Amino acid sequence: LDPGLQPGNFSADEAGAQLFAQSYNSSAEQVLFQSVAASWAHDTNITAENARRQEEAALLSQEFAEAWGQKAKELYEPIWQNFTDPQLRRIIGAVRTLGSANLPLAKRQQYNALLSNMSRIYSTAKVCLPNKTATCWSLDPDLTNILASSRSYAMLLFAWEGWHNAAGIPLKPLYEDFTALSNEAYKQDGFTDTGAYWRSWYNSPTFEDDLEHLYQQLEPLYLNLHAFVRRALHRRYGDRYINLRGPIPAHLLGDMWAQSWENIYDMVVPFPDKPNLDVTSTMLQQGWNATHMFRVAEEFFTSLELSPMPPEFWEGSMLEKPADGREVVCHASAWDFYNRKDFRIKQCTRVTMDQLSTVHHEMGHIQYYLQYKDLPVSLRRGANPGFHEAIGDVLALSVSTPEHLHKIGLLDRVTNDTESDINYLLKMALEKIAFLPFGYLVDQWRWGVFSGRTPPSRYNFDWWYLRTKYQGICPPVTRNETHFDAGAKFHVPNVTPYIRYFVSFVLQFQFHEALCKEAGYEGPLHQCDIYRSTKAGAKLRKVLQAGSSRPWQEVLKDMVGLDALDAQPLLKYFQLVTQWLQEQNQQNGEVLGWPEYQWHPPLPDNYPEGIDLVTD
Ligand SMILES: *[C@@H]1O[C@H](CO[C@@H]2O[C@@H](C)[C@@H](O)[C@@H](O)[C@@H]2O)[C@@H](O[C@@H]2O[C@H](CO)[C@@H](O[C@@H]3O[C@H](CO[C@H]4O[C@H](CO)[C@@H](O)[C@H](O)[C@@H]4O)[C@@H](O)[C@H](O[C@H]4O[C@H](CO)[C@@H](O)[C@H](O)[C@@H]4O)[C@@H]3O)[C@H](O)[C@H]2NC(C)=O)[C@H](O)[C@H]1NC(C)=O
Ligand SMILES: *[C@@H]1O[C@H](CO)[C@@H](O[C@@H]2O[C@H](CO)[C@@H](O[C@@H]3O[C@H](CO[C@H]4O[C@H](CO)[C@@H](O)[C@H](O)[C@@H]4O)[C@@H](O)[C@H](O[C@H]4O[C@H](CO)[C@@H](O)[C@H](O)[C@@H]4O)[C@@H]3O)[C@H](O)[C@H]2NC(C)=O)[C@H](O)[C@H]1NC(C)=O
Ligand SMILES: *[C@@H]1O[C@H](CO)[C@@H](O[C@@H]2O[C@H](CO)[C@@H](O[C@@H]3O[C@H](CO)[C@@H](O)[C@H](O)[C@@H]3O)[C@H](O)[C@H]2NC(C)=O)[C@H](O)[C@H]1NC(C)=O
Ligand SMILES: *[C@@H]1O[C@H](CO)[C@@H](O[C@@H]2O[C@H](CO)[C@@H](O[C@@H]3O[C@H](CO)[C@@H](O)[C@H](O)[C@@H]3O)[C@H](O)[C@H]2NC(C)=O)[C@H](O)[C@H]1NC(C)=O
Ligand SMILES: *[C@@H]1O[C@H](CO)[C@@H](O[C@@H]2O[C@H](CO)[C@@H](O[C@@H]3O[C@H](CO)[C@@H](O)[C@H](O)[C@@H]3O)[C@H](O)[C@H]2NC(C)=O)[C@H](O)[C@H]1NC(C)=O
Ligand SMILES: *[C@@H]1O[C@H](CO)[C@@H](O[C@@H]2O[C@H](CO)[C@@H](O[C@@H]3O[C@H](CO)[C@@H](O)[C@H](O)[C@@H]3O)[C@H](O)[C@H]2NC(C)=O)[C@H](O)[C@H]1NC(C)=O
Ligand SMILES: *[C@@H]1O[C@H](CO)[C@@H](O)[C@H](O)[C@H]1NC(C)=O
Ligand SMILES: *[C@@H]1O[C@H](CO)[C@@H](O)[C@H](O)[C@H]1NC(C)=O
Ligand SMILES: [Zn+2]
């Protein structure tokens, strides 16, 4: 048994715990490196050969965590909370979390394979017309593309139900057992249930209470936005299917999960005549190419006097669709090998304005890793799990502005037209604000499941109850206790929390408002840029530098000034769209909210016979 993989002898003392932690850090980064190294190899070079390695390196990592966790859990758990330095408590607290590993091996297999099956079913789920069609439609491209692009209610419904039938129905039996074993494992760790464990990451004694108050402060913005989309859908589909006072059919909102309303912008766009300024056409004539795009992004960070990329980045990063033509996970991602000496971005970059914005986002993560690279490995993560995304986003917000684009040189004049930016801001409002209630209700639901507030006979009653109460949606078809629509969202059977994204979105604008205030800027917040503001850069740098050492709330108070999340900065960013929508809503007499919730559409006249009929 490798000494580099198994812990030694240590007393229950802080001096012992310090020695143990230090030993954990040294071996831990070694282990993490191997796992990610093969991961990067396969992800950058898609082949079954590397997949076998990826599986092997990840397997080793768990045995490592079990060895150290095993010793830690037995050794300090009776005393650990008393260690003086919170720094030490944080490291030990992370390692002492064993999770599933606690299960006896017979249950481990049952729990582990079970999780594997849930993932298979979701990705495997196939939706087939009630005809012996030669080939069915998978989640993407066909199902997502047809649902995002199609606008024939009859057609759109059938695709939506088919997905929930195929994905949802088979997960329901399995998910109960996962609930049983998952909570069983965490009980041995010391959490009342899986929910208590997920909430534990934010170190907020009133965490769930905090979110409700945040969400109630955003609801005025959401209801106004919801009312406007409801009206627009009514113009397109007709009163038979959109009750001005009631909830919106879930399948008509432009995406399989109604989590993003981005695809309906074409119907709702204010001031439809102003074109969205796309710099692609100028970018091409400028001779720019993917490789230069990244150095352009670095220049922005250098303007913020943050750390410029290490040469290791230019060497490692997989900036393009490789000319070798070997397969790659072209979906852009940012990687940090816990090896202090390197960090890499995988973009598969192609020259579009969107990717320019995307590259800035990804480079923000790299910047984030570099600033806390000095901390011990257990702390080299976001201040809170949602904190990581927020930093990446705020950087992306600043660069999207035409004010910034002119500074880079891609634009001759910064036309200060309110119709142009409202057009833009509404697309963002459809893209992300519509997401908040959804991101909140999924983890709102899951804590209920793990907590038992939703016993098994209610998996679907509560999901639609919650989904309607918060998001303002009801199902396209009456659905009952045989179903398990929770299983229809990727994050559910893959057991990945959603709350991180909701909290991240509030933190995104909360940081943004802080930097603008630091940058001496004034007036419209959505016209703010942090470029060249070194004094703001130092403030941002501080928040990154702390990593996970300091409790997330304590750091946030130093940055923005408030010990907790708040909606006020987010609202100010959207002040213009808030003002404009209310007038549009006020004129039409929209009922803000959704009384008479117990209303939903009739079925299509010949459903499912009429599902392919031309209606455009
Ligand atoms: C991605 O784009 C990279 C950026 O290219 C620059 O920016 C774009 C927007 C255009 O304006 C382009 O014309 C720019 O060069 C690109 O890197 C560039 O690659 C080109 C070749 O494709 C290189 O051209 C050579 O440049 C040198 C001079 O550059 C050095 O010195 C100047 C100062 O004098 C510095 O400002 C530079 O930064 C460099 O340090 C020339 O000596 C050489 O001249 C040759 O041609 C002329 C006739 O035109 C002859 O008289 C000479 O004798 C030579 O035969 C080349 O013109 C360029 O160096 C390089 N940029 C930089 C900054 O080094 C990259 O290739 C693109 N990548 C991909 C994958 O597409
Ligand atoms: C978590 O675990 C890892 C692994 O143990 C620790 O990583 C080490 O971090 C230290 C610094 O904290 C690194 O030390 C640096 O080494 C450089 C030389 O490296 C070469 O030489 C050594 C042998 O001497 C070889 O082993 C190595 O492979 C290289 O060939 C120095 O140049 C550095 O100088 C800096 O520090 C000195 C003081 O030490 C200053 O006076 C200088 O001004 C300069 O700032 C430095 O000494 C070490 O290399 C890292 N090892 C690994 C494997 O990454 C983490 O630090 C640890 N986390 C915590 C919180 O302890
Ligand atoms: C941590 O230190 C402990 C000692 O406090 C080490 O445990 C001891 O390890 C040795 C082998 O390395 C074991 O030896 C065996 O002892 C039995 C009698 O106990 C004897 O009959 C055998 O022939 C053999 O000599 C010993 O049992 C074991 N004792 C205990 C209490 O664990 C341990 O190796 C150290 N662990 C690490 C990770 O460094
Ligand atoms: C993408 O991943 C695959 C799998 O890891 C890599 O394929 C392997 O590449 C090496 C050389 O690049 C091959 O080794 C060579 O094989 C020949 C024939 O036996 C031998 O004459 C050489 O001496 C050397 O051993 C290897 O066989 C090949 N395949 C496998 C399964 O390992 C590929 O290189 C990766 N591409 C990139 C760009 O990283
Ligand atoms: C995850 O899903 C797979 C697929 O449903 C499960 O594997 C299957 O598990 C069952 C028993 O749990 C095996 O049943 C056996 O089938 C053979 C005929 O194939 C029959 O002769 C035996 O009497 C028995 O009924 C089935 O073979 C097995 N399939 C494979 C490919 O191994 C797996 O058990 C599921 N995991 C969990 C935790 O539910
Ligand atoms: C939950 O509600 C679902 C409806 O979404 C009910 O499932 C449906 O149940 C009916 C019968 O109760 C099924 O129709 C029957 O089909 C056969 C031919 O297959 C026909 O001969 C009968 O006359 C009748 O039309 C329907 O296929 C079935 N659909 C699904 C998706 O299950 C279910 O009964 C409800 N369950 C509970 C516990 O309330
Ligand atoms: C330390 O132990 C004492 C005595 O059991 C207990 O009162 C105290 O709460 C512990 N410290 C922490 C931080 O829980
Ligand atoms: C655009 O015009 C408004 C007029 O009130 C002004 O407040 C805003 O600062 C202007 N933006 C820029 C970038 O000049
Ligand atoms: Zn990101």
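We're sticking with Swiss-Prot numbering for chain A, so the shown stretch reads 30-645, in order.
Note that Cβ sites are derived from N, Cα and C of the backbone, with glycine treated the same way.
Among the features that Swiss-Prot reports, chloride 1 binding site is placed at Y231, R529. For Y231 (chloride 1 binding site), other Cβ atoms within 10 Å of its Cβ number 23.
Swiss-Prot lists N318 to D among its mutagenesis entries, and the accompanying note reads: In Ndom123456 mutant; abolished dipeptidyl carboxypeptidase activity; when associated with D-445 and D-509. In Ndom1234569 mutant; does not affect dipeptidyl carboxypeptidase activity; when associated with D-445. With a cut-off of 8 Å between CB atoms and residues at least 6 apart in sequence, the same chain places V380 near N318 (mutagenesis position), listed in sequence order.
Annotation note: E418 (Zn(2+) 1 binding site) sits in a helical segment as assigned by DSSP. Within the same chain, residues at least 6 positions away in sequence whose Cβ sits under 8 Å from that of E418 (Zn(2+) 1 binding site) are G411, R529, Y530, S533, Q537. For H390, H394, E418, the entry in Swiss-Prot reads Zn(2+) 1 binding site.
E391 (mutagenesis position) carries a helical DSSP state (H, G or I). Recorded in Swiss-Prot as a mutagenesis result, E391 to D carries the remark: Abolished peptidase activity, leading to increased levels of amyloid-beta; when associated with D-989.
Feature annotation from Swiss-Prot assigns active site, proton acceptor 1 to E391. For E391 (mutagenesis position), the count of additional Cβ atoms within 10 Å of its Cβ stands at 24 [all protein chains shown].
For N445 (mutagenesis position), the same-chain residues lying six or more positions away in sequence with a CB closer than 8 A to its CB are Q556. According to DSSP, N445 (mutagenesis position) sits in a coil region rather than a helix or strand. One entry in Swiss-Prot concerns the mutagenesis experiment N445 to D. Its note says: In Ndom123456 mutant; abolished dipeptidyl carboxypeptidase activity; when associated with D-318 and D-445. In Ndom1234569 mutant; does not affect dipeptidyl carboxypeptidase activity; when associated with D-318.
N509 to D appears in Swiss-Prot as a published mutagenesis result, with the remark: In Ndom123456 mutant; abolished dipeptidyl carboxypeptidase activity; when associated with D-318 and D-445. Look at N509 (mutagenesis position): DSSP puts it in coil.
Residues or ranges marked as active site, proton donor 1 by Swiss-Prot on the basis of sequence analysis: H520. Neighbour list (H520 (active site, proton donor 1), Cβ cut-off 8 Å, at least 6 residues apart, same chain): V471, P526, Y527.
Its Cβ taken as reference, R529 (mutagenesis position) is surrounded by 22 other Cβ atoms within 10 Å in the chains shown. For the mutagenesis of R529 to Q, Swiss-Prot gives this note: Abolished dependence to chloride, leading to reduced peptidyl dipeptidase activity. The structure shown keeps the original residue.
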Check: same-chain CB within 8 A of Zn(2+) 1 site center, minus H390, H394, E418: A363, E391, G393, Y397, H417, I420, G421, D422, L424, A425
In sequence order, those recorded positions of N318, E391, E418, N445 whose CB lies under 6 Å from ligand 2: none
Neighbourhood of ligand 1 - recorded positions from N318, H390, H394, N509 with Cβ under 6 Å: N318
Nearest of the binding-site residues (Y231, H390, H394) to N509 (mutagenesis position) - Cα to Cα: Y231
Cβ contacts of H390 (Zn(2+) 1 binding site) (under 8 Å, same chain, 6 or more positions away): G421, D422, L424, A425
Other CB atoms within 10 A, centred on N509 (mutagenesis position): 9
CB contacts for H394 (Zn(2+) 1 binding site) [other CB atoms within 10 A, all chains]: 20
